[PDB]
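Scroll down for the structure; my scribbles are underneath it.
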Amino acid sequence: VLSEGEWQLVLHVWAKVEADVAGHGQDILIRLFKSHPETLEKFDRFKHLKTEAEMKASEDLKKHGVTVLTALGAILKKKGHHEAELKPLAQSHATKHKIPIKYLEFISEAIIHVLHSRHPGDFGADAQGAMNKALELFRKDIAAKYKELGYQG
Ligand code: HEM
């Protein structure tokens, strides 16, 4: 359970993201795909992309980055009271997209890295720890739904 002070740190940096949702989504997906290429293989939509320059030039990838970060921002702004938002995401990512929990750990690392690059003054260690906690809570609650459905592994 995050404290109120931890949530304020999370949402203070997140408010900085929402000024350029699409640029953050590109950086985060690109980092994810470069750092963990098995993740790219889960997107039929993106698996033709073989270079970082091709990734950066894809408008469809940029669109999907906005989809991802819009869903995550709606979850973070619930401060843990996010059952209604996680249900459908857990269900589609477990049963349709077939995304292991571990890949959610990978994208959490990419989110943290990109927020540190773009917002260092609002993402010192206290905020990095709080955001780590927020993303861990996201994964914990998604993993419980995966387990229900038979996909925790
Ligand atoms: C912060 C974590 C994530 C969030 C908030 C998120 C959010 C979303 C949303 C909102 C959609 C569209 C609606 C739906 O299908 O449920 C989507 C689609 C999808 N997601 Fe994620 N996602 C996350 C992580 C991942 C990861 C790590 C992967 C793969 C490694 C992944 C793979 C996919 C795929 C394959 C689709 C369908 C894309 C398409 O072909 O249109 N997601 N995600």
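Residue numbering for chain A follows Swiss-Prot, covering 2-154 in order.
Positions of Cβ are set from backbone N, Cα and C atoms, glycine also.
If you check Swiss-Prot, you get these features:
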BINDING   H65  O2 binding site
BINDING   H65  nitrite binding site
BINDING   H94  heme b binding site
DOMAIN    2-148  domain 'Globin'
VARIANT   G122 to A  In metmyoglobin
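Locations of recorded Swiss-Prot features on the structure.
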| residue | record | CB count, 10 Å |
| --- | --- | --- |
| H65 | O2 binding site | 17 |
| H94 | heme b binding site | 21 |
| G122 | variant position | 8 |
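Cα to Cα, the residue listed as 'heme b binding site' and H65 (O2 binding site) are separated by 15 Å. Between the CA atoms of the residue listed as 'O2 binding site' and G122 (variant position) there is a gap of 27 Å, rounded to the nearest whole number. With DSSP states grouped into helix (H, G, I), strand (E, B) and coil, the domain 'Globin' (2-148) comes out at 117 helix, 0 strand, 30 coil.
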